[PDB]
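A.B. asks: Questions regarding the structure given below will be posed in turn.
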Amino acid sequence: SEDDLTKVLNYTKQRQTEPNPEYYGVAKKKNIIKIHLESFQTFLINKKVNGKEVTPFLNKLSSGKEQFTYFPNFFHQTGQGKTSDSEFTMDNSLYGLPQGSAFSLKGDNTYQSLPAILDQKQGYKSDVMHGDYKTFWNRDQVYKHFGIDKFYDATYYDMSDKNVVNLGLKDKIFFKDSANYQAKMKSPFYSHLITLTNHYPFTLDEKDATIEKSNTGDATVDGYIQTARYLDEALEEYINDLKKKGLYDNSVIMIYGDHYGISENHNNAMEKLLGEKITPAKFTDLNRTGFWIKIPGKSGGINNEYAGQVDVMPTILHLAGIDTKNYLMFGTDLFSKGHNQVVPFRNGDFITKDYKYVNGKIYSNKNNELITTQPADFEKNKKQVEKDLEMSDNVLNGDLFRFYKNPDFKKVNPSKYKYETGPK
Ligand SMILES: O=P([O-])([O-])OC[C@H](O)CO
Ligand SMILES: [Mn+2]
């Protein structure tokens, strides 16, 4: 089994990149705020419905003129674990499983996670805040293995009927209360706010809606317009609150959609909404879920690098000024000149700057037209994608970190973590 670990470690070496000196260590020991946008797809960005911008605040952030760097070609890489897969990848630079949920199935594996590294190297205390109860997706168990210090679950919020919809706490109260909790925390902290309202079936009380539904006839697509607008407004107010609390200017703030909200089941209505037939290639394009990052002392902008959620962990570590040569990671630093511009998807599809590979066919990104002459780098890229997924699965299935005596990582004792019931 130690030999199995060795094979994976060796495999991860070639892709390693050097930090961009413009960005290396610039965020050392600064608070990091990580904002999860449930089911958020960037087709929403700049989209109007009945003349109204669905997501006006995120539209401003996506302009690059509001201190955030926006990545318009940024993809989730999730599978059946949905939010839990995104979390898994964001904090480990590993893939979830091809079937089922890594959180649910591998919750007591050994990990060398981002929050644990930040704690060990720079004294960060980490938290997750979320308006659902802690054992959903096995988070209670998994977070102890990741080395997360605090988990403000639903017991930390007022879950009365007036404050809930669908799965639990409404995003507006969630963000308001969460900002108040964050203001009371000791620095440096690494805080992850997981939202909830923009979740299937995308239902919102009329009293809470500020935009009318689209009129495609598909209740899922039509409702999504309302819950997406609601989330955008919740986020806008949250950023205001950060500014009032002195938590904006000197924080790294990242925002990301966890995975697609609208499946191929809704192709008829999505063609109406977007004014284009949803071919397999087009659906792949619609898996863009976005990344926005504000870094103190750095201007915003638009960065067109094709990238996936596996890339976030090495990016954050390099921003903090941490050497990552000994970490087993599949992603590479977004700001590094050598960033590997290949994005594996869980089903074996993938995308690059020039083309996408979808259900065994190659399409040019320019026009989504079929490519019949194999690109020069296709076999190389296809092999990387297949082997990335297999090597990652080997870590999970063999629980391979058990065998890793990492010079730059002290083994986590999960029993040292406990998440107490909140005051509400
Ligand atoms: O994984 P999903 O269904 O997208 O989101 C669910 C939750 O985050 C539940 O707390
Ligand atoms: Mn989700």
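Here Swiss-Prot sets the residue numbers for chain A, with the shown residues being 218-641 in order.
According to its header, this structure was worked out by X-ray crystallography, 1.6 Å.
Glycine residues also receive a Cβ, built from the backbone N, Cα and C atoms like all the rest.
Relevant sequence annotations retrieved from Swiss-Prot are reproduced here:
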MUTAGEN   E255 to A  No activity
BINDING   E255, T300, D475, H476  Mn(2+) binding site
MUTAGEN   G298 to A  Reduced activity
MUTAGEN   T300 to A or V  No activity
ACT_SITE  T300  active site
MUTAGEN   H409 to A  Retained activity
MUTAGEN   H416 to A  No activity
BINDING   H416  substrate binding site
A.B. asks: Near ligand 2, which of the recorded positions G298, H409, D475 have CB less than 6 Å from any of its atoms?
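C.D. replies: The ones that qualify, in sequence order, are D475.
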A.B. asks: I'd like to know which of the recorded positions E255, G298, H409, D475, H476 sit within 10 A of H416 (mutagenesis position) at the Cα level.
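C.D. replies: The recorded positions passing the 10 Å Cα test are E255.
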A.B. asks: Show me the subset of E255, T300, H409 whose Cα is within 10 Å of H476 (Mn(2+) binding site); these are the mutagenesis positions I mean.
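C.D. replies: Of everything listed, what lies within 10 Å of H476 (Mn(2+) binding site) (Cα to Cα) is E255, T300.
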A.B. asks: Work out the three-state DSSP category of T300 (mutagenesis position).
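C.D. replies: Reduced to three states, the DSSP call for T300 (mutagenesis position) is helix.
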A.B. asks: Can you tell me which recorded positions out of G298, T300, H409, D475 are within 10 A of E255 (mutagenesis position) by Cα, answering none if there aren't any?
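C.D. replies: Final answer, ordered: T300, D475.
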A.B. asks: Going through the recorded positions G298, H409, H476 in sequence order, which have a CB under 6 Å from an atom of ligand 1?
C.D. replies: none
A.B. asks: What does DSSP assign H416 (mutagenesis position), in three states?
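C.D. replies: In three-state terms, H416 (mutagenesis position) counts as coil.
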A.B. asks: Identify all same-chain residues not among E255, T300, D475, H476 whose C-beta atom falls within 8 angstroms of the centroid of the Mn(2+) site's C-beta atoms; report them in sequence order.
C.D. replies: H253, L254, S256, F257, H293, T295, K299, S303, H416, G474
A.B. asks: Quick one: of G298, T300, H409, which mutagenesis positions lie within 10 angstroms of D475 (Mn(2+) binding site), measuring between C-alpha atoms? Sequence order, please.
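C.D. replies: Matched mutagenesis positions: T300, sequence order.
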A.B. asks: Expressed to the nearest Å, what is the distance separating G298 (mutagenesis position) and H409 (mutagenesis position) at their Cα atoms?
C.D. replies: 18
A.B. asks: Neighbour count, 10 Å Cβ-Cβ cut-off, for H476 (Mn(2+) binding site): what number do you get?
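C.D. replies: I count 22 other Cβ atoms within 10 Å of it.
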A.B. asks: Measuring Cα to Cα, how many angstrom lie between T300 (mutagenesis position) and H409 (mutagenesis position)?
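C.D. replies: Their Cα atoms are separated by 13 Å.
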